[PDB]
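Undergrad: Before anything else, here's the structure in question.
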Amino acid sequence: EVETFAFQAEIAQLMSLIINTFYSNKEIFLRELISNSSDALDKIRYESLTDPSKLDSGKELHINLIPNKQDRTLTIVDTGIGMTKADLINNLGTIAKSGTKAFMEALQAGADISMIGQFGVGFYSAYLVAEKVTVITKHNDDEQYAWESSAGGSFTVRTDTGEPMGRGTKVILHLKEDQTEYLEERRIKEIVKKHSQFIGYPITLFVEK
Ligand SMILES: NC(=O)CCCSc1nc(N)nc(-c2c(Cl)cc3c4c(cccc24)COC3)n1
């Protein structure tokens, strides 16, 4: 069963701005997804202090970067808190706690797209480089779910079976044809060193077979 939803109007507008604005400094998408993964790891770390059983789904707190040249995908995986089905729809489909409104106003008043992470919507910078984004997530309180969107104002949610994660979130970027530099080991290393060198969890860059 696949459920299809419309993004809240302002999120669709935000996504269109990211896709259509001429803006060359696209590499910042990676810092933004790593920062979200770091935040999700801080959350599970904190919850586990009072309830150690929340780590029964995995004690390791880390971030993995997985390029795949054959599939033309870059995946950012974390063992963070993850999202229930309700969290997934709310967080990715609506303004929720984000600064979506402030960001679009800021862009009209001198801000630039690299400042997206100051507004709680850094995830959407994935659309600078990806034609489609799939988000696989597993929270201790729910089953595993797959969210997906190629923009256009809609997204889908379905249960995800056959490749269960212990806990966390996997953001799969189906790269645009002209954005394959983000699959190169040297490029990813350069971006991590430039923008994510102080993250408080191990970031492992996988090698291709
Ligand atoms: N940090 C927390 O309090 C837990 C948030 C849920 S777990 C999580 N993990 C990662 N890697 N990413 C997200 C995540 C995604 Cl995928 C996408 C969006 C998010 C937004 C805010 C916070 C987290 C996210 C708003 O913009 C959309 N959420």
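Chain A residue numbers are taken from Swiss-Prot; in order, the displayed residues are 16-224.
Going by what the header records, the deposited coordinates were determined by X-ray crystallography, 1.3 Å.
Just so it is clear, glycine is given a Cβ too, placed from its N, Cα and C backbone atoms.
Here's the feature list from Swiss-Prot:
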type: MUTAGEN; residues: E47 to A; note: Strong ATP-binding. Strong interaction with HSF1, HIF1A, ERBB2, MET, KEAP1 and RHOBTB2. No effect on interaction with TSC1
type: MUTAGEN; residues: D93 to A; note: Impaired ATP-binding. Strong interaction with HIF1A, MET, KEAP1 and RHOBTB2. Loss of interaction with HSF1 and ERBB2. Los of interaction with TSC1
type: MUTAGEN; residues: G97 to D; note: Abolishes ATPase activity
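Surface or core, plus neighbours and distances: that's what I need for these features.
TA: Annotation note: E47 (mutagenesis position) sits in a helical segment as assigned by DSSP.
According to its DSSP assignment, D93 (mutagenesis position) is in a strand.
The Cβ neighbour count for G97 (mutagenesis position), using a 10 Å radius over every protein chain in view, is 27.
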Undergrad: Rounded to the nearest Å, what's the C-alpha distance separating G97 (mutagenesis position) and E47 (mutagenesis position)? Just drop the number here, would you?
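TA: Computed Cα spacing between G97 (mutagenesis position) and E47 (mutagenesis position) is 16 Å.
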Undergrad: Where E47 (mutagenesis position) and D93 (mutagenesis position) are concerned, what is their Cα separation in Å, rounded?
TA: 13
Undergrad: In this structure, which of the mutagenesis positions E47, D93 has the fewest other Cβ atoms within 10 Å of its Cβ?
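TA: Counting other Cβ atoms within 10 Å of each of the mutagenesis positions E47, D93, the minimum falls on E47.
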